[PDB]
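Down below is the structure, laid out as structure tokens.
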Amino acid sequence: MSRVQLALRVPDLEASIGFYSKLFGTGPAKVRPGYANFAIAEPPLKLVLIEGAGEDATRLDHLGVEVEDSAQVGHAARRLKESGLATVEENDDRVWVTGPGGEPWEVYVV
Amino acid sequence: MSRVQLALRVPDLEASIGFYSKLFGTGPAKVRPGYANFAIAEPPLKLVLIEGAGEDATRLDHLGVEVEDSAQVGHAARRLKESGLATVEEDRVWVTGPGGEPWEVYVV
Ligand code: NI
Ligand code: NI
């Protein structure tokens, strides 16, 4: 099991939290000044809202695949390199790749 | 059992199909000129690729929740409206976030 992660850079964190609470019918799991997390069961989704003052519209910050444990990150990382994609891994585990249009993807364990 | 729909406007559809096939380990379900879509089981995702032509970078086109049946759409439509969001309905419902990001609830 895994779920997608969608991380949005939003102009108004408070308005966005209010909106996403109503859309998915549940409050954020974690709230800090500067970002909030929703863990949505249905549809399965980890939604990250990142305050991006200055910018005037919501844009994509990055995308991700949240997997159950580190071994899955490892399998993903190996498979991605095998397919010939450039990757960068982090420990404390996460692997990053970038789509041809520049959209960043991370495979990670929460 | 619903799934998110992620629609990306991409500068190069062909390279993108190649990239997502590798990323998710499975080819697209449907391909037309200017358009491809992937139905991914794990993680559950409908990924839509839309040829942009012009833009220099991928951008979010729209977002969605894909549900199993017409009645699920009707339920979401009533829920969203009752919760005070400004919705437009139909079987499809559209709502837009404060930052202008468009959402739709729809059936496959
Ligand atoms: Ni993240
Ligand atoms: Ni769509």
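Chain A uses Swiss-Prot numbers throughout; the residues present, in order, are 1-92, 101-118.
How was it done? The header gives X-ray crystallography, 2.2 Å.
Every residue gets a Cβ built from N, Cα and C, even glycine.
Annotation note: A:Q5 (Fe(2+) binding site) sits in a strand segment as assigned by DSSP. Around the Cβ of A:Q5 (Fe(2+) binding site), the number of neighbouring Cβ atoms within 10 Å comes to 21. The Fe(2+) binding site annotation in Swiss-Prot covers A:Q5, A:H62, A:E114, and the record cites experimental evidence as its basis.
DSSP assigns A:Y35 (mutagenesis position) to a strand segment in the three-state reduction. A:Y35 to F appears in Swiss-Prot as a mutagenesis experiment; the accompanying note says: Retains less than 5% of wild-type catalytic activity.
Shown in sequence order, A:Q5, A:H62, A:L63, A:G64, A:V65, A:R102, A:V103, A:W104 are the residues of the chain, 6+ apart in sequence, with a C-beta less than 8 angstroms from the C-beta of A:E114 (Fe(2+) binding site). Within 10 Å of the Cβ of A:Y35 (mutagenesis position) there are 18 other Cβ atoms, across all protein chains.
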